[PDB]
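See below for the structure under consideration.
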Amino acid sequence: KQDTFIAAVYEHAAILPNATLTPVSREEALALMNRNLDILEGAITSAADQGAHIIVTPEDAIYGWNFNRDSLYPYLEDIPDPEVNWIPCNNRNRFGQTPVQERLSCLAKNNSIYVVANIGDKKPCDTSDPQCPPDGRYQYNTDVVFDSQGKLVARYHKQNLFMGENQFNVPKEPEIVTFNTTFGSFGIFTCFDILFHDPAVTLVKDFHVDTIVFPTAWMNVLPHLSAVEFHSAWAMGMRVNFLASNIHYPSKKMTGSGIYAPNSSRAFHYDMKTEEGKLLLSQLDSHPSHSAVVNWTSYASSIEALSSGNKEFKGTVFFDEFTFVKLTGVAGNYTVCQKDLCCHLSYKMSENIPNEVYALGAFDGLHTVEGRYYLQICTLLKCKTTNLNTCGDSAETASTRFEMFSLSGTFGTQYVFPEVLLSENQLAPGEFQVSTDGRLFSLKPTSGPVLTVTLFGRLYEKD
Ligand SMILES: *[C@@H]1O[C@H](CO)[C@@H](O[C@@H]2O[C@H](CO)[C@@H](O)[C@H](O)[C@H]2NC(C)=O)[C@H](O)[C@H]1NC(C)=O
Ligand SMILES: *[C@@](O)(CCNC(=O)[C@H](O)C(C)(C)CO)Cc1ccccc1
Ligand SMILES: *[C@@H]1O[C@H](CO)[C@@H](O)[C@H](O)[C@H]1NC(C)=O
Ligand SMILES: *[C@@H]1O[C@H](CO)[C@@H](O)[C@H](O)[C@H]1NC(C)=O
Ligand SMILES: *[C@@H]1O[C@H](CO)[C@@H](O)[C@H](O)[C@H]1NC(C)=O
């Protein structure tokens with residue numbers, strides 16, 4: 001047992017297979033995957049050379065995301081259950097046709113570092129299995145973890161597939177996967193999983209993991225679902241360490257990797273301008289200590305409305321119709337409600353920028369586009385233009401700094417993720433805090449202009 005460790009995550013500019021009309025050969029698939037593994041090896045060795053205990057690499061980092069069932073097939077391997085007790089590097093012939101697992105095992109062993117990666121699983125089946133797909137096998141999006149001896153210690157099949165992941169199957173039941181180390185208990189899940197209850201919430205609530213490792217290939221959607229923004233907020237809301245390893249592909253708005261602790265981001269990377277990968281390291285506590293449990297409706301339910309006779313308007317945020325009120329002065333106090341959710345904001349801007357409009361919004365309803373999930377959100381955000389019809393649209397930059405803010409709401413859930421995002425998609429580590437009574441508030445003037453301050457709530461039972 002050790003009290004701290006060094007975490008590493010790598011943002012990877014993947015080598016994508018070329019567009020072809022029919023499946024490539026096993027041999028071609030393996031040659032491509034090995035070209036990606038050559039680059040990941042560079043990151044793994046560099047991290048180990050700086051004393052890292054664990055490194056995470058991204059979802060689809062080894063073969064990309066452009067597949068149907070058949071074009072994916074040659075990239076797949078049969079990945080056994082870790083209960084078999086297998087070190088591929090030391091016993092390479094135990095299960096045949098497993099060169100990717102072998103190389104990952106050797107990378108972990110030779111650099112004595114835990115290695116988290118995402119590859120593809122195939123599970124052959126018969127018609128005797130009533131669930132067996134017509135084409136004779138299951139295909140899974142699969143995280144694998146190898147320990148510092150090269151032993152396979154975790155295998156996780158992605159539960160919540162994103163629209164367009166037609167090449168993979170959904171597992172029969174959600175797989176709750178953990179692995180224990182000398183530097184804490186770890187849980188694992190993948191990209192889209194972060195928006196759902198199973199396995200993500202269960203790992204924290206039932207299995208009490210200290211840290212999440214998180215391969216992802218996330219497409220950023222402002223104002224609330226940029227990777228570094230939402231991932232760091234989830235970590236703070238769930239009170240776990242969080243190691244997010246993302247694909248680097250600006251063409252599809254993929255960039256946003258980091259290492260996040262319960263109180264704050266520790267390192268983050270965002271880059272839409274280059275095609276470079278990036279390795280991040282940071283120290284973390286093996287067993288983070290926590291403050292008291294946050295009651296998200298406590299302060300909000302205790303006060304009278306901060307404003308009345310609001311001039312309210314409708315605005316669209318990522319396809320959801322929020323109820324907004326405009327912030328008129330350089331300082332103010334507003335309350336706005338939609339159905340069961342009332343949202344309260346107190347603020348003071350550093351300067352009124354005349355052509356820049358900010359609004360406070362509330363949403364309480366079911367999201368349906370690109371996925372189905374129930375939301376309660378209170379948001380302060382920079383409107384894209386001066387027109388109120390653009391409040392909620394994607395806004396990349398702003399000029400208004402804030403001297404103070406305090407946001408809260410009457411949430412009917414205890415799963416709330418506190419987000420703060422500054423202009424140019426920068427996080428604000430150490431500049432804000434969450435109180436026990438559910439207030440997201442500033443500790444000092446913001447170091448840069450504000451894109452949003454948001455409390456993003458999930459009511460999993462209403463999905
Ligand atoms: C209404 O908003 C104002 C900000 O414009 C709040 O003012 C307080 O400002 C002082 C600065 O001297 C801070 O110390 C406090 O932190 C601010 N408010 C807090 C903590 O609530 C004012 O309090 C707001 N009204 C409320 C909350 O009823
Ligand atoms: C990944 O699961 C995609 C998840 N989708 C997003 O990042 C999406 O932009 C939001 C933020 C969840 C909004 O709906 C993996 C993936 C990557 C590429 C293609 C398909 C799936
Ligand atoms: C894709 O084709 C280009 C051009 O011939 C080639 O340089 C590259 O190596 C190819 N990649 C793969 C995976 O075949
Ligand atoms: C592991 O190191 C040994 C050194 O002899 C060698 O067999 C192999 O090339 C190495 N593999 C990796 C992936 O580092
Ligand atoms: C949270 O606070 C509200 C209002 O103060 C109270 O009614 C509720 O019982 C509290 N819930 C928990 C779980 O502490």
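FYI, residue positions are counted from 1 along the chain as it appears here.
Header says: X-ray crystallography, 2.3 Å.
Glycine is treated like the rest: Cβ placed from N, Cα and C.
Within the same chain, residues at least 6 positions away in sequence whose Cβ sits under 8 Å from that of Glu59 (mutagenesis position) are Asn118, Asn141, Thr190, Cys191, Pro215, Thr216, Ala217, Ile247. The secondary structure of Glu59 (mutagenesis position), as reduced to three states from DSSP, is coil rather than helix or strand. What Swiss-Prot records for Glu59 is active site, proton acceptor.
Sequence-distant neighbours of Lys158 (mutagenesis position): residues of the same chain at least 6 apart with a C-beta under 8 Å from its C-beta are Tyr140, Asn141, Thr142, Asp143, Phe168, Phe189, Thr190, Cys191, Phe192, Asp193. Here Swiss-Prot flags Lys158 as active site, proton donor.
What Swiss-Prot records for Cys191 is active site, nucleophile, and it gives experimental evidence as the kind of evidence. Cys191 (active site, nucleophile): 26 other CB atoms within 10 A of its CB, across all protein chains.
Sequence annotations record features per position, and here Swiss-Prot assigns domain 'CN hydrolase' to 19-286 based on sequence analysis.
Under its mutagenesis annotations, Swiss-Prot gives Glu59 to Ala (Swiss-Prot position 79) the following note: Abolishes enzyme activity.
Looking at Swiss-Prot, the entry for mutagenesis of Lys158 to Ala (Swiss-Prot position 178) says: Abolishes enzyme activity. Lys158 (mutagenesis position) falls outside any helix or strand according to DSSP and counts as coil.
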